[PDB]
Every structure is written in C-alpha cells, then in structure tokens.
Amino acid sequence: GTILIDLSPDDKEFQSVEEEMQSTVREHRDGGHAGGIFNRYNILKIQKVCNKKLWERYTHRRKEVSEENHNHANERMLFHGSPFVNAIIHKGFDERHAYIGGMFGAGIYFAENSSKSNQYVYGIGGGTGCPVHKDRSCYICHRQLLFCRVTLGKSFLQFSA
Amino acid sequence: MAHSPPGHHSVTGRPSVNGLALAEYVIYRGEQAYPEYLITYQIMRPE
Ligand SMILES: O=c1cc(-c2ccc(F)cc2)oc2ccccc12
Ligand SMILES: [Zn+2]
C-alpha cells in the first residue's frame, strides 16, 4: 500500500525538511566512530511516504493519546535511522524495530539530532558500516533516514548522561 | 517491547552532560509514529 512521491528541490517542503536535517548535525562523543566524521550532508532525494492504512493507524492512536492528555497529542517531527527502513515504510513501525538494549528500555527510539539517527543507519553502534566497503564513515554509499511524525503524549522525563 | 512508564505515553531522554546534544525519545507502540519522509543522502567529508 505504500507509494513514494519525490519532492522537487524547489518545493518549500523539500527545503524545510533538508534544513532540519542539516541544522541538527552535531559532533558525537565517539569522535565519529559509529556514524562517521562529517559536519553536513549531501541530500540526494527526499520522498513523501504515502500509505492510507498506516496513516489511519497513526491518527487513530494519536486521537487515543490526545484524549488521555487534555486534547494534546504532543506531536513532534523526529529522525529515525535503521537497517529496517524498507520494512518500516511498507509495513509500519512495530516491535521488530525496537532497540532492545536501549538505555530507556525496549522501545522505538527517535532523535532531534539527525546525526544521532545517522549512527544507527548501519545498525547499533554503526554495525560494520556500509555493506559495500565495511566503512562506518563511508562518503560514497547512499544512506537513508526517516523524518517521522511522532506522538509523545505525556512523556516521562529522564535526565541522563 | 517494554511498556511506557505508568501514566505516560513515551519517554524523553534529556541530555545532562553534553550541553550541545538534543533530546532523544522512546515510544512503546509502533502506532505512535508515522514515517513521513524518506531522506536519501551521503555524509560529506570535512574540507
Ligand atoms: O534513530 C534511532 C534509531 C535507533 C535504532 C536502534 C536499534 C535498532 F535496531 C534500530 C534503530 O536507535 C536510536 C537511539 C537513539 C536515538 C535515535 C535512534
Ligand atoms: Zn561504502
């Protein structure tokens, strides 16, 4: 049920998504070990993910949360990087996409910093890097990230290093 | 998949040491996220 629609670089929507991607790069405490050494990206393509069933699944849950939280879904736009990007865009997020060993328990993790999500594109800790060169800092191979609509509702605040 | 803390729908991981890090978030239901945009990109080597 999923179709992918290419955005033109001239589209204000392409431009605002690219700006969120580029502007939320930071340096990481691993010196680039997991995600590579970089300060910015070369954006090759931005596609809108269209799936009516998955969208209706999201908005149904969003209304449930909102009704439990004084009509406030606390919806954010956040990054997600995963080796399972292809399954996610076709079948939706579920338990198979969870970070079982994550520091806040087994759930599905999202980042404000696109560069944090970039650390997970090739797996936890960057895995063994790109499939072709086995390089976590590969400047050749094409990577994919998701920019996702996320319902937080009432969120438990964890202070952490 | 774990459960959200009782009375909550998600967890926010607030950075407490690295002053430049932004927040990270966890949901425990797949239905609480929709993958709106697929971004294809390369990282760029600093000059
Ligand atoms: O984008 C993320 C993906 C994942 C992720 C982890 C394990 C997987 F198997 C798939 C994705 O972890 C993160 C942790 C913190 C912030 C963002 C992410
Ligand atoms: Zn490569």
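All chain A residue numbers match Swiss-Prot; in order, they span 952-1112.
From the backbone N, Cα and C atoms, a Cβ is placed for every residue, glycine too.
Sequence-distant contacts (6 or more apart, same chain, Cβ under 8 Å) of A:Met1054 (mutagenesis position) comprise A:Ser1111. DSSP classifies A:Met1054 (mutagenesis position) as coil under the three-state reduction. One mutagenesis experiment named in Swiss-Prot is A:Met1054 to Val, and its note says Loss of activity.
Within the same chain, the residues at least 6 positions away from A:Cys1089 (Zn(2+) binding site) whose Cβ sits under 8 Å from its Cβ are A:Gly987, A:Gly1080, A:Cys1081, A:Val1083, listed in sequence order. Secondary structure at A:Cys1089 (Zn(2+) binding site), as computed by DSSP, is coil. Here Swiss-Prot flags A:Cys1081, A:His1084, A:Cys1089, A:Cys1092 as Zn(2+) binding site.
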Cβ under 8 Å to chain B, applied to recorded positions A:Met1054, A:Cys1081, A:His1084: A:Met1054
Environment of A:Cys1081, A:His1084, A:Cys1089, A:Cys1092, the listed Zn(2+) site - residues of the same chain whose CB lies within 8 A of the CB centroid: A:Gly1080, A:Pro1082, A:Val1083, A:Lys1085, A:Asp1086, A:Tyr1090, A:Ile1091
Cβ neighbours within the same chain of A:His1084 (Zn(2+) binding site) - under 8 Å, at least six residues apart: A:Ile1091, A:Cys1092
Other CB atoms, at most 10 A from the CB of A:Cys1081 (Zn(2+) binding site): 20
